[PDB]
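> One structure coming up, written as structure tokens, with questions to follow.
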Amino acid sequence: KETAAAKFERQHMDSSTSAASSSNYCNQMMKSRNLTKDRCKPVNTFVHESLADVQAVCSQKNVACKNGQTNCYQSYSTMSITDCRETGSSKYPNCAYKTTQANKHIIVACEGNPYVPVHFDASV
């Protein structure tokens, strides 16, 4: 029902905030976006750029995906992102996360027609 493109937007897009709102950000967002529903998803990145900017990465720099597929693309510009990483003390269902804001190139996997982001591979 939920397209892979929609799921990418749900898991990785947050254009409302231009940086990691607060120390609470990840705790709130991993829950709100249903990334703590079944397990504590252990790491996850949010992007604070427009959807059009992130989508445009699919026509940017073609690089190898971590799994060895060829459909990953690195942004020529740095982007505002927040990484969310599970604390050691985190215990499902109360998933707890460190919020780290950064500005880095993002790497996304794209697929489909139209050719859109479906996975967040890495940032560099």
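The numbers used for chain A are those of Swiss-Prot, and the residues that appear cover 27-150, in sequence.
Quick check of the header: X-ray crystallography, 2.0 Å.
Just so it is clear, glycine is given a Cβ too, placed from its N, Cα and C backbone atoms.
Below, the features straight out of Swiss-Prot:
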BINDING   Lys33, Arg36, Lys67, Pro68, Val69, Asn70, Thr71, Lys92, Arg111  substrate binding site
MUTAGEN   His38 to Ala  Loss of activity
ACT_SITE  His38  active site, proton acceptor
MUTAGEN   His145 to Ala  Loss of activity
ACT_SITE  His145  active site, proton donor
> Would you mind reading off the Cα separation of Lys67 (substrate binding site) from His145 (mutagenesis position), to the nearest angstrom?
14
> Mind computing the max CA-CA distance among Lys33, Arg36, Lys67, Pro68, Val69, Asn70, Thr71, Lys92, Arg111, which the record assigns to substrate binding, rounded to whole Å?
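The span, Cα to Cα at its widest, is 22 Å.
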> When neighbour density is defined as the number of other C-beta atoms within 10 angstroms of a residue's C-beta, which of the recorded positions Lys33, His38, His145 has the lowest density?
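So among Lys33, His38, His145, the recorded positions given, the one with the fewest Cβ atoms within 10 Å is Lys33.
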> Look up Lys67 (substrate binding site) in the DSSP assignment and report helix, strand or coil.
coil
> I'd like the number of other C-beta atoms within 10 A of the C-beta of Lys67 (substrate binding site), please.
18
